[PDB]
Amino acid sequence: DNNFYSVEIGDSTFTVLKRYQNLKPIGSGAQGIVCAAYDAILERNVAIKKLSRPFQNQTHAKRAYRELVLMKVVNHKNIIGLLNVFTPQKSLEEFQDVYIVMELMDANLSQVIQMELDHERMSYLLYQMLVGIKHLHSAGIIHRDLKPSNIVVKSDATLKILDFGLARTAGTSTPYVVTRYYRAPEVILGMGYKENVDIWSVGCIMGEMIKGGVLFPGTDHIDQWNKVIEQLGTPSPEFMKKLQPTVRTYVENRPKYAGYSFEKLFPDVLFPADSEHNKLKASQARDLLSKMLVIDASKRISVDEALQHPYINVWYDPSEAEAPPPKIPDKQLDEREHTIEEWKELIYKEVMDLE
Amino acid sequence: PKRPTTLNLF
C-alpha cells in the first residue's frame, strides 16, 4: 500500500523504501547512524545513512547540505559512491529525515592496520587514498577528517574515501570537531588550514599502518601536542612566529625536544622485505613519511608532490589522477549563515532535487 | 610491479 516503511533498530527508527531490507547497524557518520541493508532491486549490499532532522541546527544543516551536494557532485573510483537518496515525508511541511544510500565496502582500515602488509599493498592503498584526496582538492575541497574509520577497503584490494560532512575550503573562520590523533599542528594550535592539512592526516595513517597502533595518542586535546613534539621534536622559532600570541606562549613554554629520526620512529624491523624492484624500499617509505609528518604546514609535501614520490608513483596513472574536477555549483560557497527555515528548505529542495 | 587484486580481511 505505501512506498516507504519502518523497522526499529534498537531505539532508532529507519523508514526506507521497501526495496531496502534486513537492516543491521554498522557505524556513525559525522552526523547520522548508518545501516547496512540489502537492496533487493539491484540485488546488492548497500549502506544507508539516516540523517535526523538536519535543519535542527546550523551545524547539522550545514554538514548535511555538504554531504548531499558532495555526494552527488563527486564521482571517482576512490570516493565512496552515491547510489540513492530520499525522504519519506511527502511535503516540506511534514519533513524531517533524509536518507543517503551509498556503496558498502568490506571493511575500514582498523583492521588492515593490524595485519602485516607488504610494500606493494601499502604503497598501493596509499596511492589510492591520495588520488582520492587529489580529486577532492582539484575542486578546492579539503576533507579534514581522514582517519582509518573514514577509509574503506574491499578484498579486491581497492580503497574508498568516505564521509564529507566536515569537508570545506580553507581555515580559520569550531576547533574540536576533527579527530584528536589525526589533527595537524595547524588544527591543534588553531592557525587555520590549507589542503595539505589532509596530508598530515595521511602521514598518521601510513605511520599507524606501519607502527601497528596510533601514531600520536594524546590523552586529551592539549596532551596531543606533547605527543607530536615528543616524537618529531620542537619546531623552529620561525614557525612559532606564525602562532597566535596566546598559544604561542604556551608552546614556547613546552619542554624542548630533539625528537627521533624517522629511521628511529620507523626502523627496518618494522617493514616487509624490501621490494622486488626499487622505489618500494623501507627507506623510500620513510622518506615519504618524513615529507608528510611535518609540523610546519608550509614545509609540507602536497598530494601531487606525494603522488610523484618514488614510493607512490609506481602506480601512477593519469587517467585516474588527472580526471576532471567535480564541478561545484557556486550558488553554494560552503560556510554562510542561515536560519532553521531557510535551512530546512535548502535541504528539502536539494533532496527533492535528488529523488 | 603488478597492481594487487586481493586483500586479506580474513
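Sequence positions for chain B are given in Swiss-Prot numbering; the residues included correspond to 158-167, in order.
In case you wondered, yes, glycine gets a Cβ from its N, Cα and C as well.
Features as listed in Swiss-Prot:
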MUTAGEN   B:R160 to G  Abolishes MAPK9 interaction
MUTAGEN   B:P161 to G  Abolishes MAPK9 interaction
Check each residue in the chain of B:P161 (mutagenesis position) that is at least six apart in sequence and keep those whose C-beta is under 8 Å from its C-beta; list them in sequence order.
none
Validating a neighbour-count step here. Other CB atoms within 10 A of the CB of B:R160 (mutagenesis position): how many?
12
